[PDB]
Every structure is written in structure tokens, then in C-alpha cells.
Amino acid sequence: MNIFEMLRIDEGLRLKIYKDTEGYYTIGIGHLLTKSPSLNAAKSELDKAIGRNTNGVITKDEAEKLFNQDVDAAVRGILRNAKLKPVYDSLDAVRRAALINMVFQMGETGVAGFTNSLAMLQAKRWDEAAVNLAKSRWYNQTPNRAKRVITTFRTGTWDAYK
Ligand SMILES: [Cl-]
Ligand SMILES: [Cl-]
């Protein structure tokens, strides 16, 4: 298992524009297009991202390509974030994958605001961090996914994904 496989499970794969859990236009493997409520605005963002007139549909290859870019960006975003970097540097490989997933879902800004959980993670207080992570809108809105990422942080294993 690895980050890509993990996010593919959490996000799924759709070849046509769809709305995410927040009702935002998305495509592929969790690639957010726009927070705007206009489909045309989304179709436009999509053609711009793919470099062709798509008409709201892409192929698997195109989806995988946005995916690669998106995971690379998340990683690089963590590494450039003064709050996130040190936490990421302190973790083992499995747990790093969990921090990446959260950033992919919520943006680095969102994650950087889990001040207290970050500190617990950094200090390697697994059970406490899990508890704190759960007192969040994140957990209440997407509880099954959240439980998976939280167990990952708690255990350091991929069991929640098996
Ligand atoms: Cl893009
Ligand atoms: Cl969920």
C-alpha cells in the first residue's frame, strides 16, 4: 500500500464532473475544480487543467495525471509549510502518508490549523492525537474516511485500508 493507493480508495475515480461531499465540482480522483456553483465555470477550469476542450469528461490517463500532480503538490506544500514540515519530518513512512491524505483533502491551510493534534503527533502521543483529531468538523462530516486516517495515525499500519 502507498499514498496513491490509499487516496484512490478514499477518493474513488470518476471520469465526469461530479459534486464532492461539500457539493463542489470535482473530477477524477478528488481533483477539485472550483468552489463556484456554476457548471460552466467548472467546465472551464477543467479544459484549462487538461489543455483541451473536454466537455466535462476525461479519460483515465488524464485523471491519473491530475492525480500525480495533486499528490506531488501536497507533498511539496507540506515541505514548504513551517508548521507542517516539522511534523512530517518527525513521522515514520506510514504516518507521513496519513498527513498527506489530510492535506490532499483539506489543503495545507486547513491542516496547519490542527495545532493541537500536530503537537501531539510530533510528540508521538498516538492515542491522544487520535482523540483530538476526532473533535473536528472533518470527522463529523466524513467520519468513515476520517476514522481510516485516524487509525493510521494511531497505529502506524495500513490496517484500516486492508
Ligand atoms: Cl491543475
Ligand atoms: Cl466518510
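Recorded method for this deposit: X-ray crystallography, 1.8 Å.
Yeah, the Cβs are placed from backbone N, Cα and C, and that goes for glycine too.
Sequence annotations record features per position, and here Swiss-Prot assigns active site, proton donor/acceptor to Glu11, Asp20 based on experimental evidence. Positions annotated as substrate binding site by Swiss-Prot: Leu32, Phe104, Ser117, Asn132. Experimental mutagenesis at this site is recorded by Swiss-Prot as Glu11 to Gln, annotated: Complete loss of activity. Quoting Swiss-Prot on the mutagenesis of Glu11 to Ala, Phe, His, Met or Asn: Complete loss of enzymatic activity. For the published mutagenesis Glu11 to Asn, Swiss-Prot gives the following note: Loss of 84% of enzymatic activity. Here Swiss-Prot describes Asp20 to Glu or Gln as a published mutagenesis experiment; the accompanying note says: Loss of 99% of enzymatic activity. Mutagenesis annotation in Swiss-Prot: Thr26 to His, described as Facilitates transglycosylation more effectively than hydrolysis; covalently bound substrate; the structure shown retains the original residue. Among the mutagenesis entries in Swiss-Prot is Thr26 to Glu, noted as: Complete loss of activity at neutral pH; covalently bound substrate. Quoted from Swiss-Prot, the note on mutagenesis experiment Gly30 to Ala is: Almost complete loss of enzymatic activity. The mutagenesis experiment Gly30 to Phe is recorded by Swiss-Prot, whose note states: Almost complete loss of enzymatic activity. The enzyme is destabilized by 1.5 kcal/mol. A mutagenesis experiment is reported in Swiss-Prot for this position, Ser117 to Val, and the note states: 50-fold decrease in enzymatic activity. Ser117 to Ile appears in Swiss-Prot as a published mutagenesis result, with the remark: 500-fold decrease in enzymatic activity. Listed in Swiss-Prot as a mutagenesis experiment, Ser117 to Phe is described as follows: 10-fold decrease in enzymatic activity. Under mutagenesis, Swiss-Prot gives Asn132 to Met or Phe with this note: 2-fold decrease in enzymatic activity. Among the mutagenesis entries in Swiss-Prot is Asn132 to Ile, noted as: 5-fold decrease in enzymatic activity.
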Alpha-carbon spacing, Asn132 (mutagenesis position) to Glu11 (mutagenesis position), which is rounded to whole Å: 24
Of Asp20, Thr26, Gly30, i.e. the mutagenesis positions, those within 10 Å of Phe104 (substrate binding site) when Cα atoms are compared: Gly30
Distance, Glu11 (mutagenesis position) to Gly30 (mutagenesis position) (CA atoms, angstrom): 5
Subset of mutagenesis positions (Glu11, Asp20, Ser117) lying within 10 A of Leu32 (substrate binding site), CA to CA, in sequence order: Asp20
Sequence-distant neighbours of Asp20 (mutagenesis position) in its chain (C-beta under 8 A, six or more apart): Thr26, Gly30, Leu32
Cα separation, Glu11 (mutagenesis position) to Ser117 (mutagenesis position) (Å, whole number): 23
Intrachain C-beta neighbours of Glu11 (mutagenesis position), sequence separation six or more, cut-off 8 angstroms: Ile29, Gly30
Recorded substrate binding residues, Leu32, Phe104, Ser117, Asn132 - maximal Cα separation rounded to whole Å: 27
Per-residue Cβ crowding (10 Å cut-off), top of mutagenesis positions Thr26, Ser117, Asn132: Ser117
